[PDB]
Amino acid sequence: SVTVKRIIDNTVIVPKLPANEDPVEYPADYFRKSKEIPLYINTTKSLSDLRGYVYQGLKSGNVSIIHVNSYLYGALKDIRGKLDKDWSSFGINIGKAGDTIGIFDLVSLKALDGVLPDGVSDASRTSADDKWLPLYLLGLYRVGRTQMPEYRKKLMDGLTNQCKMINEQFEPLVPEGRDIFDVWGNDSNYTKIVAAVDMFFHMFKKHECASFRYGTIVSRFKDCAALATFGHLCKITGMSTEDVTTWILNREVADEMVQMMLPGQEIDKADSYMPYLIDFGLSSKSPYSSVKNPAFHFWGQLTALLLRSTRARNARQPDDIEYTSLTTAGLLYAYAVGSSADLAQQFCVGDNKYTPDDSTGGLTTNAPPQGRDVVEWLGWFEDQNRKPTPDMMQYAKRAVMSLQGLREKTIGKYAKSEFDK
Amino acid sequence: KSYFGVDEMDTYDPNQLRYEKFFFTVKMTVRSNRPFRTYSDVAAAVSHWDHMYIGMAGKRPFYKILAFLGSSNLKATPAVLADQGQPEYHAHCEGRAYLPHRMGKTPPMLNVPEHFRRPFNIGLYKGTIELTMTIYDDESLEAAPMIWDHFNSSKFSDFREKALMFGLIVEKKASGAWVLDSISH
Amino acid sequence: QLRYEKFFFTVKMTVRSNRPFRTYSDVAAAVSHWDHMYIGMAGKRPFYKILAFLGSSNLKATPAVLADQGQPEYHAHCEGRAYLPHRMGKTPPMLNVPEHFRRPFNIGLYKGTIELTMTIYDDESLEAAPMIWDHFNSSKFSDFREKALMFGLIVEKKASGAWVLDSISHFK
RNA sequence: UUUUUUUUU
C-alpha cells in the first residue's frame, strides 16, 4: 500500500478499486473448511428400470439428467482395482498400498431429495449393452462441449467408431435432429462423476476397461490454460525455470505469477485433485484461467510463436491488454535465446574441466553479447536505445515468413499483422 | 422374513388408500373378420394391447383401467350391420375422473399422447387393435365422479372377474366403491 | 354392527318418456340407474339409493297424461322423519342442503329422462320414530328383497324381523 | 454458463 494525500488541503484518502470481475479462490481453502466432496444421487429404482429409462430416453431424445446420473452410479460400482502407494492430497488420505478401491471411493455419497421425473420404460434390454453405454454417455458429454459442426461430427464419428470396435452392430442413439445433452454441462453432479472417472482411469491406465477414458480427457486441464502455456514455453526455450521467471521485464505477467505460485495448491502431483478443481466444485473462478491472466498468456504464447512453435497459430487474442509493451519484451527475449547458443564443458574428466579463455575481446560495438543473462542484455538494449535492431526485425520476419492457416483474433493473426509488415 | 435384514416395516406405509384426480381421453379401434360374438371375447382380445409394453412406466394401472373403460362402451360401426366381410369396432371417450389406489406414489404426469397398435390371434379370432390415449393430472378443486361410476354395467357382469380379465386385482369394500390392490400381470 | 342412523328426508321424483310404462318392472329398471355419473357426497351415496326405492313405491300419474298420451310422465313426492338400521359401520356428519340429479335412461323399448331431487340430513331430535323399513307401502309379499336386488340393494330378511340394508356391489 | 490448438481411446 501507499499514501496519497490531497495537496491543496493535505487530507488523507485511500483510492480503492472497482470490482466488475469476481473474486479468486484456491483449492486449499476448500479442504481447510469441510473435508467431504458431496455427491447426491437417487437409488430408489433397480438397475433394469434405469437401463430401460436411459436407453429409451436416448432413443426418443427426452432423457432426464437424474436418471443418467443414477445409471452411471449403478453401473460404475462393481469396477475396482489394486492400489500401489499412499494416495493423499491436501490433507486427505485414500487407502494404502496393498488393498482394493472402487471409482466412487474418492467422493462422499449421500441421498438426493425432492420429487423425481418419469421415463419411458422397456422390458427388453440385454445386459451386454452396459459395456458401452457409460462410454457412449461420456463421449456425448465430451462432444457436446465444442460448438462447431465439423469438429462435432468428427468427434461423434470417432465416438461411433469407439463404440463399434467393442460392440459392433451398435447403432447411433440421440438422432441427428433435436440436440440434447448440451445442457448437462451446467449440472454439478455429472461433472463430478466425469472428473472422478477420469482421475481413476488416468492413474490406473492398464485397466481392461480403460477405453472409458476416451470420453473424459477434456475435463482434466479445464480453465487452467496458463500453466500449460508456461510449461510449453519452458520446454521450447529449453532453459530452467529460474531463467524463465527472470526474463519478465514487466510487472504485469509478474502479478499473475505471484497469483499463480503460492505455498499451497500443490502442483506437479499427478495423483491429486488439482486439475479437477473446476468439475469437483472446489473453486468458482480458477486463478489459472485465461480471463484473469491475459498478459501472462499473451506474452508466453507470443514468445512461443516467435521461437518456431507449433501450438502458437491457434491461440486466441484476448483484448483489454497493452500489446505494445508485452510484445517488445517477448521479442527481446526471443531474440536473446534464439541468437546466442550456450556452449561449454558439461562433464569433466579428473581435474581437466575446460575454462573459458576469454578476457581479451573486441565486442565493444553494437554486436550482440554472448551468453544468456538479463543483466548483460538490458545493458546492451539500453546502450542501443529502445529501437529494435534491423537485424532483429529481419529475424522476426523470417521466423513468421510462411504461415498457411490463420483465424480471426488469433495470436498468429496479430503477429502476421504487425511483424509481417 | 425367510432371511435376516431384508427390510423392516416400511414405515412410510405405501399400503394405504390414495386418491388421484386426472383428465382422460381415449380412442380405440379394432379390426377383424367373422364378426365379434359376445363380450368375453372383447376382454380376451383387448388383453393383448400391451404384450410388449413400451409406455411411460408409472401409468400402467391407469392405462389398464382406461383400456377396460374403452372396451366397455365400444360402439360397432354401421359397416358391421351392412357387410360382414370386414367388421370394425370403434370407441371414443373423454372426461375427468378421480381414482383411489394403493399401488404407491405416482410421479408428475404430462399432457402427452400415447399410441399403441398390435395384432392379435386368439383361437378363432384374429385382427388388429389400435388405441390412442392421453391422461394428465388435474390440480383443480372440482368434484369429479369416480372412474368406476363411468361404467354402466348393463352389459356384462361382476367387476372382480372383469378386473382380472385385464390383469387387475381390486377390492369390494362394503361401505364404499372398488379400490385397487395391485396389478397381477 | 347394527347401527341406527336417524335423518329427515325429502324426495321429489319425476320421469318423462315416450312409450308409456305398463309394468312396474320396467319403471324400476329405468330408475335403478339414475346415478350413472354420481358427483354427490360420497358418504350419502347408499342412502340416496334407499330413498329411490321409496320414490318407486310412490309412482303417480298426473292430469298431463290424461290430457295427452304421447308425452308419458310420472310424478312423486315424499318427506318426513325416519331412521335406518345399517351394517355399513359409521357414516360421516351430514348437512342440510338440497341435491339434484337428472339423467337420460335408454333401455331400448323405453327411453327418456329421470329427475330426482333429494335432501337427507341429520335428525338431532331425541323422540322415538317408526322404522324406516316399516314406512313403505310394499306390505305386498316377501319379494321386497328381490325388488331391492333388481335395483341392486342387498337386504336381510332373517329372524331380525326387518329388511336391513346389507351391502354395496349394487353395480352389476 | 463457462470457456479460448476445427489436438487427443
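To match Swiss-Prot, the residue numbers of chain B are left as they are there, and the shown ones run 43-227.
Cβ coordinates come from backbone N, Cα and C, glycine included.
Going by Swiss-Prot, these are the annotated features:
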- B:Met51 to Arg: Complete loss of mRNA nuclear export inhibition. Loss of ability to inhibit host transcription (MUTAGEN)
- B:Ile96 to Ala: Loss of mouse GTF2H5 binding. Loss of ability to inhibit host transcription (MUTAGEN)
- B:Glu156 to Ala: Loss of host NDUFAF4 binding. Loss of host GTF2H5 binding. Loss of ability to inhibit host transcription (MUTAGEN)
- B:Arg159 to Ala: Loss of host GTF2H5 binding. Loss of ability to inhibit host transcription (MUTAGEN)
- B:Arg160 to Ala: Loss of host GTF2H5 binding. Loss of ability to inhibit host transcription (MUTAGEN)
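Annotated features, which come from Swiss-Prot, shown on the structure.
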| residue | record | DSSP class |
| --- | --- | --- |
| B:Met51 | mutagenesis position | coil |
| B:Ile96 | mutagenesis position | coil |
| B:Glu156 | mutagenesis position | strand |
- Row B:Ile96 (mutagenesis position), column other C-beta within 10 angstroms, all chains, value 15
- Note on the structure: Those mutagenesis positions out of B:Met51, B:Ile96, B:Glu156, B:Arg159, B:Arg160 that pass a Cβ cut-off of under 8 Å to chain A are B:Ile96
- Task: Sorry to bug you, but what's the C-alpha spacing from B:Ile96 (mutagenesis position) to B:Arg160 (mutagenesis position), rounded to the closest Å?
- Result: 12
- Determine, to the nearest whole angstrom, how far the Cα atom of B:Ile96 (mutagenesis position) is from the Cα atom of B:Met51 (mutagenesis position). 33
- Any idea what the Cα distance is from B:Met51 (mutagenesis position) over to B:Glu156 (mutagenesis position), rounded to a whole Å? 37
- Query: Sorted by position, what residues of the same chain at least six away from B:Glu156 (mutagenesis position) have a C-beta under 8 A from it?
  - Reply: B:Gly97, B:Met98, B:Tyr105, B:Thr174, B:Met175, B:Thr176
- Task: Name, in the order they occur in the sequence, the residues of the same chain whose CB lies under 8 A from the CB of B:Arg159 (mutagenesis position) and which sit 6 or more residues away.
- Result: B:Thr170, B:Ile171, B:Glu172, B:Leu173
- Fewest neighbouring Cβ atoms within 10 Å among the mutagenesis positions B:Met51, B:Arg160 goes to B:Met51
